[PDB]
Amino acid sequence: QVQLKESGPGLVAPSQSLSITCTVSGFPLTXXXXXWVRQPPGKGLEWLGXXXXXXXXXXXXXXXXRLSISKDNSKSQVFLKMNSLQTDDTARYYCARXXXXXXXXXXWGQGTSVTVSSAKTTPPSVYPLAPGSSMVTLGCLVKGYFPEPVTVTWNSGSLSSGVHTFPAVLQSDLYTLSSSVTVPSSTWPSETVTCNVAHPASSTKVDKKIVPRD
Amino acid sequence: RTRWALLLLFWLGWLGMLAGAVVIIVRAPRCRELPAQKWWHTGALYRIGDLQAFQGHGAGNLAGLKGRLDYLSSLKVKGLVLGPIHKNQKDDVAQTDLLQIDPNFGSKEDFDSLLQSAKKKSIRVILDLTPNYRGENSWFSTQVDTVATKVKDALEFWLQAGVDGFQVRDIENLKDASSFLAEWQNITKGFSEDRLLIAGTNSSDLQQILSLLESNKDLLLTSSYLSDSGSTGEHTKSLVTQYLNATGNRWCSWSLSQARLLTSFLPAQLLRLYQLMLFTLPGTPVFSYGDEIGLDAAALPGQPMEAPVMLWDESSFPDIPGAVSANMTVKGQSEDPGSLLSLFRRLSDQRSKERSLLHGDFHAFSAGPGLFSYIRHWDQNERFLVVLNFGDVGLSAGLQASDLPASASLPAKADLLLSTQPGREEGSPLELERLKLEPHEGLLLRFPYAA
Amino acid sequence: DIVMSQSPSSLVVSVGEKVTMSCXXXXXXXXXXXXXXXXXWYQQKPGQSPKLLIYXXXXXXXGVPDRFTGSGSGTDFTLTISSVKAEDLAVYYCXXXXXXXXXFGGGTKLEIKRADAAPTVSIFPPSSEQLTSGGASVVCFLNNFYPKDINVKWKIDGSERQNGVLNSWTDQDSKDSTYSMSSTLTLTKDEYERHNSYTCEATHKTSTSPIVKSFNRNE
Amino acid sequence: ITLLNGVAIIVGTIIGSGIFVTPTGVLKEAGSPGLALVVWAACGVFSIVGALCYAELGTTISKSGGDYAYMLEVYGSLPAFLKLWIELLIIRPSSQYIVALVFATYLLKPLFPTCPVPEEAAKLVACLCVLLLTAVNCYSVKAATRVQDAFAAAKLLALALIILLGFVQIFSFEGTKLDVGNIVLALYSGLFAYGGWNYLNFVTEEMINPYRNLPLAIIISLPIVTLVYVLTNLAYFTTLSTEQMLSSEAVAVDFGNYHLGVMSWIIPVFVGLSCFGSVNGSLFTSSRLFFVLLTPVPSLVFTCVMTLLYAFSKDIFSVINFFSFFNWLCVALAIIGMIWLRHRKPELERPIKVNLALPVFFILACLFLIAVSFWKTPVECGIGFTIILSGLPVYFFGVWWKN
Ligand SMILES: *[C@@H]1O[C@H](CO)[C@@H](O[C@@H]2O[C@H](CO)[C@@H](O)[C@H](O)[C@H]2NC(C)=O)[C@H](O)[C@H]1NC(C)=O
Ligand SMILES: CC(C)CCC[C@@H](C)[C@H]1CC[C@H]2[C@@H]3CC=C4C[C@@H](O)CC[C@]4(C)[C@H]3CC[C@]12C
Ligand SMILES: CC(C)CCC[C@@H](C)[C@H]1CC[C@H]2[C@@H]3CC=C4C[C@@H](O)CC[C@]4(C)[C@H]3CC[C@]12C
Ligand SMILES: CC(C)CCC[C@@H](C)[C@H]1CC[C@H]2[C@@H]3CC=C4C[C@@H](O)CC[C@]4(C)[C@H]3CC[C@]12C
Ligand SMILES: CC(C)CCC[C@@H](C)[C@H]1CC[C@H]2[C@@H]3CC=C4C[C@@H](O)CC[C@]4(C)[C@H]3CC[C@]12C
Ligand SMILES: CC(C)CCC[C@@H](C)[C@H]1CC[C@H]2[C@@H]3CC=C4C[C@@H](O)CC[C@]4(C)[C@H]3CC[C@]12C
Ligand SMILES: *[C@@H]1O[C@H](CO)[C@@H](O)[C@H](O)[C@H]1NC(C)=O
Ligand SMILES: *[C@@H]1O[C@H](CO)[C@@H](O)[C@H](O)[C@H]1NC(C)=O
Ligand SMILES: *[C@@H]1O[C@H](CO)[C@@H](O)[C@H](O)[C@H]1NC(C)=O
């Protein structure tokens, strides 16, 4: 298999340098050229540069001055140095993999959502939702966190039916999203369904075991 | 009175002008002496393994070869490496004599007329001496010590009959390979020091090739070192540079294989990209026949891939009439200026003529990933810059000339001699900081001394 | 620099309708020495990294379903799905497989037509943990409706409150091709306990009358 | 002096030291040696129609006119001043610069056999030959011409030695590069070696009767030199590559090193004294013709200073084509005079009567030579044209300040 693990999203103050990593496995790093691709959300893709086994870069002219691609041959990972981050650098930074001088990025990375701002990291405040008073819905309201990516699943891969995780909206410089799951009413009294959150900018993993209303 | 000063000032002023002229030629740098160029250094070689298939259908005699030489000297080759024509019945030791020619090929008086007609065109015939050229094991598996003396006794006979060198192949199949090449290089040079001995090997790794060249430093060693270069020429910059430092920049042959063509190893998109490289590297390129028109062992049914049939015109292959097109022939490519036969006649023109490509120096510098580039220079003649793009994309070559000496450094513009792909204008000056090559394009740029 | 222009900005089809999307390059993307066209086609499912489908303008990559056929040369190209499935909802891009600066495409979003379906309105009171910290917010979910244009209006026991409400549609499902909509109201501790009944109203094309779910604070 | 010994007086003048510089320049603009050989044989019989009609002209202007320029030009064109001025500033000293410069390249070519010679070191040694030979004329006119006749033997045996090796060793039409801008610019370089036929009346007319001798003594002396100029090209085309002699400053030294090791010692001292005396003899004729208040001595210092001004050039073949544009200009204005004297004056012409066939072949031919190179590259013709009109300031200085 070909796996390209990636660091996950990071928050930085403006005009600070950023080094993003693209740690790989499953193939020799010296025999294929690893490229970097920028994408802002809701827009088009943009290409940044390349690398090799001789650390030879082929950068693009729109983004040549503030990018410095490097490769660590020992741990099999490549680096990308940001410089003088302006507010129009909040984007995803994919790290793909192309054959030896063919420019056909087959196996892509997982994505790192770089978000640049002057604000402070805030841990989320998660509250459950109970219906009270033929199937019924359970909700998980996650409120008050500044760095945008949060992955919410139900009982870590147990519940895959009706799992609607809504996109995050911005108000008061914090993000609030809510999730929903649809299950019959025979299971949830006879079990317990627990919302779990993951905040990869802070690793604040909080669970809330849902109690039923009376 | 008036006669005193004005002639004395000329008596001062003439020595006032001689004092400049006597030191300026001392401050100016002088040439270093040219190396003694032997006859094979002055160009390429050209191998003919099968006379039966070079012209075709029973007319493969040595007597019919004389009409081909005016074509074969338009390519401007400097040698000719005729296949094993001695009498040999396969896998039989006692019934093989290297003195007498097989009567299917001709006779002894036909061969001596061939050497005379080749001297008028400055073409040197190098006789092959692989003793068993019909068995799968080339060097007579048992009783190896008399076949050493069968070649040693036959190294005197063809040398007193006027051949100009020798060639043995498959030296990985006999024992004591490094010592038998020492006795024969002595005999071939002790007769005259303008004779040759090209050995051939199939081993691709470097550590077996240096062990043959550590005893004898005066033979060419053709091998399949450059053969397994990669899918798209991946390790070509790595294999060329590491081999020239392994020998300390000596003289060495540059060929893809010991017997096979170019297209047994490369895609058809990489043929014009390797003929540019094989001429401009510091050595004698050793082509096989058909490598100037792009002959293919495949794409024609019923062909032995060891010895394909040459395609002179559309009547060259009468067995399958609809196979041979009008752009695959020698006649069809001679007038087409964008063909492959014109590239072989433009590059072998520059290899025989200019003095940087003849015996200049080699300094390859860093560039972008996926492309290869190097410089060629003698003392004060024209300088040459080759740029080869091995990738399947349009990379912009970023040439980083930070380790070149001050005598051979890059200019800001250099005019294009020829490119392997049509689409650029030739002779016009070309900037170097914005080069922007095409997919699989190679360039040949020249620039003067200007130092 | 080659400029890539993807023609349809957004299309909507039903299942099995043989959709095509066009493309156009500024410079010619056909190298006239090998006569092979150089263009690529990527597929970006929502919330995921992109995935290669077609390179050299007609060669499907390893592991791609055979619905994706791409053809053309010169400066016109076309990706064709023979018959779309329920999971082929994604965004399709265009690269330039032979260039120094590889300029990507604009993008084209593929929607899916389905028959109309009514929502499933559910309303939640604030939880006991949120009541401890001093904040109050009520949530009105709307599940599994197709046409993706619902105007939710909030009413507090007969008073239509329409100031400071949040809405966030989710992207279209890959299983049943439906949408979802959440609606949360931002109030205080004092503003929530000053009233008893809260009304969430859902306007749709399936029904003329809105669907109403509600609750009372006092029980 | 008879017909036989009188012909040997002619070949002593026309075989100059220009032969050692031009075959590089005739091959550079004609490509292949087979076309380069026919350019050599063309300009030889091109000279024989022009040098014979001058022999019909020069015998009349010496008896009835009595001078080189003036008394002929008071028939032809009374502004003769610019004609003597173009003759004395760009015709005489530039000819004295080239023959001085070939001495400089051949003297240093053993030191730099494969390198090009440092061109700013060839400017110094060329002017070191002229300042030695300017002062030797002004100090003693007797001692100047005495070793000059000894140096006249040096240009012959060094030329015969090259042809001596041209027979010991023993495509051609492939690289033609035919162009009307190239076939007239390679014809200028071959005509530079045929020097002194326009001064041929002062050498041979005094000895014997010019009735039928002087056409017959020139119709056989020009084919006997054109053979020697061709036979020194085949000694180059067989002993060297066409690519080796295209990149060469001294082609004879590259020839001499190929054959014997101490023949490299003997060539640049033999051809070195060839152009050493050829610039010595060129200072003699340019000294007297301005005279024929002022002694002959300041005529020697004026052609000395104005030949050092040509060290600001860049190559020999630039100033050769600068020379041949104006050397062939002034000969066309001379031969237009004699055809104008075919209806004007009786002249008492009994040296030679024939003026029908030969001059009309020539005047249309040198007009073709002057037409192509003016349209080709006038950056050397225009700087020569911006100074021929500059004599008219000096002409206004002569009209009124002496009146
Ligand atoms: C290069 O030549 C060597 C000669 O030894 C080949 O090695 C032999 O290969 C045959 C069949 O491939 C085996 O039966 C022998 O045992 C091998 N001998 C040794 C000593 O290894 C080798 O295969 C050749 N390589 C190529 C690519 O043809
Ligand atoms: C007008 C007369 C006096 C000119 C005389 C020129 C003399 C001084 C020149 C012309 C030819 C020259 C020689 C040409 C070649 C060589 C061989 C070289 O390895 C050492 C210098 C040496 C030996 C030169 C010495 C100087 C030399 C003899
Ligand atoms: C103003 C008039 C009277 C001056 C007369 C003498 C002139 C023509 C001569 C005398 C010395 C000569 C110089 C001697 C040496 C050199 C060095 C060479 O690399 C270029 C030419 C150059 C620079 C010459 C130019 C012409 C020169 C200046
Ligand atoms: C007629 C006159 C003006 C000619 C003058 C020529 C002079 C400048 C030339 C001719 C011979 C030359 C010498 C020939 C050989 C050598 C030996 C070499 O290792 C250093 C330079 C040196 C010493 C040369 C210096 C310059 C030189 C003296
Ligand atoms: C290059 C620059 C400096 C000009 C050089 C001019 C030289 C060559 C000229 C100018 C003046 C000349 C001198 C003028 C007068 C005489 C007196 C005569 O009884 C012998 C010659 C002699 C001694 C001349 C020698 C040459 C001379 C020195
Ligand atoms: C009449 C007086 C003032 C000057 C006499 C010497 C004249 C005729 C000489 C001396 C310097 C010479 C110039 C020197 C260099 C060049 C550059 C070359 O690319 C074309 C010819 C040209 C332009 C020459 C033309 C002739 C020239 C001007
Ligand atoms: C050949 O070998 C002999 C003895 O083995 C030796 O004396 C001779 O020098 C050799 N010839 C060469 C090295 O040219
Ligand atoms: C060439 O030789 C050494 C030995 O392998 C190699 O490591 C190095 O790259 C080169 N050294 C020099 C001085 O060129
Ligand atoms: C020669 O021409 C044919 C057309 O008949 C073409 O198919 C073929 O590709 C050409 N050969 C090469 C090497 O391009």
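Chain B is numbered as in Swiss-Prot; the shown residues are, in order, 180-630.
How was it done? The header gives electron microscopy, 3.3 Å.
Cβ coordinates come from backbone N, Cα and C, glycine included.
Among the mutagenesis entries in Swiss-Prot is B:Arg182 to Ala, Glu, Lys or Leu, noted as: Strongly decreased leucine transport activity. Swiss-Prot documents B:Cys210 to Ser as a published mutagenesis change and attaches the note Abolishes dimerization, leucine uptake and interaction with beta-1 integrins. Under the heading of mutagenesis, Swiss-Prot lists B:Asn365 to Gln and annotates it as follows: Impairs both the stability and the trafficking of SLC3A2 to the plasma membrane; when associated with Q-381; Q-424 and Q-506. Here the residue is the original one, but Swiss-Prot notes a mutagenesis experiment at this spot, B:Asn381 to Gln: Impairs both the stability and the trafficking of SLC3A2 to the plasma membrane; when associated with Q-365; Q-424 and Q-506. For the mutagenesis result B:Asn424 to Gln, the note given in Swiss-Prot is Impairs both the stability and the trafficking of SLC3A2 to the plasma membrane; when associated with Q-365 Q-381 and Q-506. Experimental mutagenesis at this site is recorded by Swiss-Prot as B:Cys431 to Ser, annotated: No effect on dimerization, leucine uptake or interaction with beta-1 integrins. Per Swiss-Prot, mutagenesis B:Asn506 to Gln is noted as: Impairs both the stability and the trafficking of SLC3A2 to the plasma membrane; when associated with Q-365 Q-381 and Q-424. The annotation that Swiss-Prot gives for the mutagenesis experiment B:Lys532 to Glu reads: Strongly decreased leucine transport activity.
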Densest Cβ neighbourhood among B:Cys210, B:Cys431 (mutagenesis positions), 10 Å radius: B:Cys431
Using Cα positions only, nearest of the mutagenesis positions to B:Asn365 (mutagenesis position) (B:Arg182, B:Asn381, B:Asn424, B:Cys431): B:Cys431
Helix, strand or coil at B:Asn424 (mutagenesis position) [DSSP, three-state]: helix
Nearest-integer angstrom distance between the alpha carbons (Cα) of B:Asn506 (mutagenesis position) and B:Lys532 (mutagenesis position): 29
Spatially closest candidate among B:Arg182, B:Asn424, B:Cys431, B:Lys532, the listed mutagenesis positions, to B:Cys210 (mutagenesis position) (Cα to Cα): B:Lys532
Listed mutagenesis positions (B:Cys210, B:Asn365, B:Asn381, B:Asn424, B:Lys532) that sit near chain D [CB under 8 A]: B:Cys210, B:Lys532
Residue with minimal Cβ packing [other Cβ atoms within 10 Å] among the mutagenesis positions B:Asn381, B:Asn424: B:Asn424
Within 10 angstroms of B:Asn424 (mutagenesis position), Cα basis - mutagenesis positions out of B:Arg182, B:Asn381, B:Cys431, B:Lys532: none
Mutagenesis positions close to ligand 1 - of B:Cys210, B:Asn381, B:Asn424, only those whose C-beta is under 6 Å away: B:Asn381
Among B:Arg182, B:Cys210, B:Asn381, B:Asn424, B:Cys431, B:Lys532 (the mutagenesis positions), residues with Cβ under 8 Å to chain A, listed in sequence order: none
Residues among the mutagenesis positions B:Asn424, B:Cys431, B:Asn506 that border ligand 8 - Cβ under 6 angstroms, in sequence order: B:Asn424
Nearest of the mutagenesis positions (B:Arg182, B:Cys431, B:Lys532) to B:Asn381 (mutagenesis position), judged by Cα-Cα distance: B:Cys431
Between B:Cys431 (mutagenesis position) and B:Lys532 (mutagenesis position), the C-alpha gap once rounded to whole angstrom: 20
Rounded Cα-Cα span from B:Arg182 (mutagenesis position) to B:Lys532 (mutagenesis position), Å: 59
Mutagenesis positions (B:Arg182, B:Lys532), the one with most neighbouring Cβ atoms at 10 Å: B:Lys532
Assigned element (helix, strand, coil) containing B:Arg182 (mutagenesis position), judged by DSSP: helix
Filtered mutagenesis positions, from B:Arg182, B:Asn365, B:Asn381, B:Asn506, whose Cβ is under 6 Å from an atom of ligand 7: B:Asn365
DSSP-derived class (H/G/I helix, E/B strand, else coil) of B:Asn365 (mutagenesis position): helix
Listed mutagenesis positions with Cβ under 6 Å from ligand 9, out of B:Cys431, B:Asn506, B:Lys532: B:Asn506
